[PDB]
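> First the structure, which I've put down as structure tokens, then a few questions once you've had a look.
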Amino acid sequence: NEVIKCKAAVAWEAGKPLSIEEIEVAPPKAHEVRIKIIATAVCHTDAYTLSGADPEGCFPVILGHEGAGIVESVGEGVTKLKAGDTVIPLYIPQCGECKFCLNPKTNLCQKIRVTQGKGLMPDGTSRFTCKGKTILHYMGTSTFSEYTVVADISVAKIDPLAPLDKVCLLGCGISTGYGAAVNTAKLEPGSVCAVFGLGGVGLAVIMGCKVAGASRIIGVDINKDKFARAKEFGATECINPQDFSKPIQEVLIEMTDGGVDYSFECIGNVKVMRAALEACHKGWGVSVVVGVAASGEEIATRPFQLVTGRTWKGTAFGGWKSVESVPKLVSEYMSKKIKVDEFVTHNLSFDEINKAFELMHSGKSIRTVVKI
Amino acid sequence: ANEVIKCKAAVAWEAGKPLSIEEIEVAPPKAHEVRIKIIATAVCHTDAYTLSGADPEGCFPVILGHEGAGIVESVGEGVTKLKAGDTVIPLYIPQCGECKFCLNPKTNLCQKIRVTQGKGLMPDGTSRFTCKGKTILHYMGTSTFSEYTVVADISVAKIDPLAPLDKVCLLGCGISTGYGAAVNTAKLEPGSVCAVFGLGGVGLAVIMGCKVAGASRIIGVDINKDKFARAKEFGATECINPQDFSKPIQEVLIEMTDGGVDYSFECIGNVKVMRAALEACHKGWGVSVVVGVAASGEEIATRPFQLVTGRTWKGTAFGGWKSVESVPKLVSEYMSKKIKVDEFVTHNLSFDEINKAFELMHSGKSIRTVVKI
Ligand SMILES: NC(=O)c1ccc[n+]([C@@H]2O[C@H](COP(=O)([O-])OP(=O)(O)OC[C@H]3O[C@@H](n4cnc5c(N)ncnc54)[C@H](O)[C@@H]3O)[C@@H](O)[C@H]2O)c1
Ligand SMILES: NC(=O)c1ccc[n+]([C@@H]2O[C@H](COP(=O)([O-])OP(=O)(O)OC[C@H]3O[C@@H](n4cnc5c(N)ncnc54)[C@H](O)[C@@H]3O)[C@@H](O)[C@H]2O)c1
Ligand SMILES: Cc1cc(C(N)=O)ccc1-n1c(CCC(=O)O)ccc1-c1ccc(-n2ccnc2)cc1
Ligand SMILES: Cc1cc(C(N)=O)ccc1-n1c(CCC(=O)O)ccc1-c1ccc(-n2ccnc2)cc1
Ligand SMILES: [K+]
Ligand SMILES: [K+]
Ligand SMILES: [Zn+2]
Ligand SMILES: [Zn+2]
Ligand SMILES: [Zn+2]
Ligand SMILES: [Zn+2]
């Protein structure tokens, strides 16, 4: 395999638009896979890292972690994947061998986390160069490029008939929200639910709640424009905290004769995380933190809330063991068990990638799919 | 029932003062009430919390006590499942069997009588206690610091009539709570690695539960090293003192378990330690159970990263036991030697020495002191 010259959206520094550049992509080393990215989407954390607020965000970097494509080539020792395979790259890998992969209670494979956090392949180097400069990887995926290189354990092999301009969304938001409901919460039929934040993650939670047979699904958002789509996904009603003088947890307790069976925070706001917990019913209430708060911020409550029977938990990528689960999720979409198309609110070409960031900031999008 | 009973009780006349052995009057039970002759009672931390005046819900004068065992003296109108002579433990968490909570297998927090109970009253909104012309309040629905108490009929567990009441009184709170925290709330699997913060009666019962469930490691944590010997006797595989280390206790535990424990239990009531107990749990699957009851208004905190990376924060009340059905089963486990009770009794006193039990509790020298009425 040879060096590939191709287009990528490079973030040279924080707080600036992405630069469409000509880059070089090195061939895959041992146990690496080079992927032709066919479609990618833009998510909140891409923007967060780009802003410079991320304490562990480093530049220059090729962002992007919601993608789908085709294996261009594989490195030495790779036998399970081959050129032509249809794939989704994974920011949570599955080595299948570490104590985390071997434990049915978690999906947090630890094999490559240190190098990945530093924007590096497992051997401690990057495959990206541009204008004489090394360009860092992001979240083990770097999908904002015509070609990326990932660890061989960061790859889900999927249905070759899957529409890649849709299933790229199973790389993050949809899988996370859906899994929060069905894996982390494991909510029972008839459950009363509250979902805080009605972006793609929140909608996917609602979707999961409906699949699980929830009786009541209350969407909560400060942006009432989000309500229509939430109802389409199955929210039985929607409320705006701004419309009430009382704290949102008191409103929810009032509405539900004690609080919800399950709540989901899909914002990353620590005050709302507390509200979501306190909005849960005494005795059996469970709150799942899905939102990723800014570093240093703390969640708080009175321990009485736990002693009186509420449970606080969280989720990472919906708890899915990624390599085994993502193909199954693609199969659920193909069989119309779950929705994917309904999350796509905008479509752009690669050169227009910055407009996807603009759409996010405005609050006008769920997911924008960028066609490479 | 029958008539008014004139007996002795330990009255708390006022916050911040010792208990006074007074001559009191105990009214006969009304409909769906049960009058119990208390044979043995013990003193628990929350009795002192209320006595101190620090409890915003504490009201005086009051007859305290909620760990007790006795014999039914008489029953009110409409009571059929209990009769004079039945061997019983009074329950601060009742089980009406009919409310939303009783009907839900995930909880034991019966709500049937909680409002009146919170006010120190029977379900009809009145007290059965008087002393020197004054109304004396009930406490935790139990008021065990009396020769005779009256409780709601849903606040009674009928137990093995061969059970020694100077031992099984302890199943009315501490032992049951700790044991249940392990086997009910955590439901730990065989082979689990556990940490127990606080090595009083509650912590010891957690250790007992972890051993019953087949934990591979049980790490006891206490700033009082005098607690270590009994903790090991109960099944602690090792014991550590936070004061012996320069770094936070959660870092210490992560180091000794290669990532953190599978299950942690806070058995103190300290919000800083509660955070530490959560953070000492293993990434991905760790579970921390809050058992300690913190002072009012105090808050627990952590970074949400701790939950997003797979730790779970829970709590428990009376070990999650649906009380009326479970406490007799817990007595049976004691009688069959599946669980320990006798080993929790470190001191024994007479009723007129009840204040010494409080002294022993605050000096750190006791686990449980049983007071013989
Ligand atoms: N845990 C994981 O594995 C994981 C995976 C993907 C995304 N996330 C996180 O999930 C969160 C949501 O992602 P998204 O793509 O849906 O974002 P989004 O911006 O599209 O949606 C967030 C929504 O929250 C609403 N909101 C903001 N403040 C609110 C408040 N005070 N009360 C009620 N609603 C409020 C906004 O109006 C918005 O609609 C982000 O924090 C993201 O980082 C976590
Ligand atoms: N949740 C419930 O239903 C329930 C039921 C019974 C008791 N409790 C609570 O459980 C807690 C413990 O009860 P107990 O009877 O065992 O009390 P205890 O006072 O006998 O035991 C507490 C132990 O914690 C230790 N300790 C104090 N600070 C510490 C620290 N910083 N680090 C490590 N250890 C520390 C003390 O040395 C003591 O041995 C109390 O708060 C009590 O109210 C709760
Ligand atoms: C999965 C992940 C990747 C990175 C990274 N930079 O590669 C940083 C944090 C996380 N991360 C971890 C740590 C995983 C571990 O330690 O094994 C737990 C949860 C996350 C995580 C962080 C962010 C998101 N996220 C938010 C929006 N889109 C994806 C999803 C998951
Ligand atoms: C069970 C109990 C009794 C009283 C009371 N004073 O009667 C107050 C709080 C609680 N309580 C509640 C009630 C909340 C509710 O049901 O809505 C939940 C948990 C408790 C509770 C309070 C204190 C203790 N405790 C601490 C030490 N010994 C017993 C154990 C449990
Ligand atoms: K569940
Ligand atoms: K368990
Ligand atoms: Zn994302
Ligand atoms: Zn692994
Ligand atoms: Zn009830
Ligand atoms: Zn107690």
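Going by Swiss-Prot, the residues shown for chain A are 3-374, listed in order.
Per the header of the entry, the method used was X-ray crystallography, 1.9 Å.
Placed from the backbone N, Cα and C atoms, the Cβ positions cover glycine too.
As listed in Swiss-Prot for this protein:
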- A:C45, A:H67, A:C174: Zn(2+) 1 binding site (BINDING)
- A:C97, A:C100, A:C103, A:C111: Zn(2+) 2 binding site (BINDING)
- A:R115 to A or D: Loss of FDH activity and loss of activation by fatty acids (MUTAGEN)
> For A:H67 (Zn(2+) 1 binding site), which of the recorded positions A:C97, A:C100, A:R115 has the nearest Cα in space?
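That would be A:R115, the closest of A:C97, A:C100, A:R115 to A:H67 (Zn(2+) 1 binding site).
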> Looking only at A:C97, A:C100, A:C103, A:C111, A:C174, which of these binding-site residues has the biggest number of Cβ atoms within 10 Å around its Cβ?
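Answer by Cβ density within 10 Å: A:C174.
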> Same chain only, sequence gap of 6 or more: which residues have a CB within under 8 Å of the CB of A:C45 (Zn(2+) 1 binding site)?
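Same-chain residues close to A:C45 (Zn(2+) 1 binding site) (Cβ under 8 Å, separated by 6 or more) are A:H67, A:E68, A:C174, A:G175, A:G202, A:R369.
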> Other residues near the Zn(2+) 1 site, CB within 8 A of the CB centroid of A:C45, A:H67, A:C174?
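Going along the sequence, the neighbours come out as A:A43, A:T47, A:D48, A:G66, A:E68, A:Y93, A:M141, A:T143, A:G173, A:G175.
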> Take the mean position of the Cβ atoms of A:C97, A:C100, A:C103, A:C111, the recorded Zn(2+) 2 site. Which other residues of that chain put their Cβ within 8 Å of it?
A:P95, A:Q96, A:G98, A:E99, A:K101, A:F102, A:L104, A:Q112, A:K113, A:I155
> Least buried of the recorded positions A:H67, A:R115, going by other Cβ atoms within 10 Å?
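If we count Cβ atoms within 10 Å for the recorded positions A:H67, A:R115, the smallest count is at A:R115.
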> Quick one: pull the CA-CA distance for A:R115 (mutagenesis position) versus A:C97 (Zn(2+) 2 binding site), whole Å only.
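Given the Cα positions, A:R115 (mutagenesis position) is 11 Å from A:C97 (Zn(2+) 2 binding site).
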> Do you know which of the recorded positions A:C45, A:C100, A:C103, A:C111, A:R115, A:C174 end up with C-beta under 6 Å from ligand 3?
A:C45, A:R115, A:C174
> Scan A:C45, A:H67, A:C97, A:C100, A:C111 for binding-site residues whose C-beta lands under 6 Å from an atom of ligand 9 and note them, or write none.
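What lies within reach of ligand 9, judged by Cβ under 6 Å, is none of the binding-site residues.
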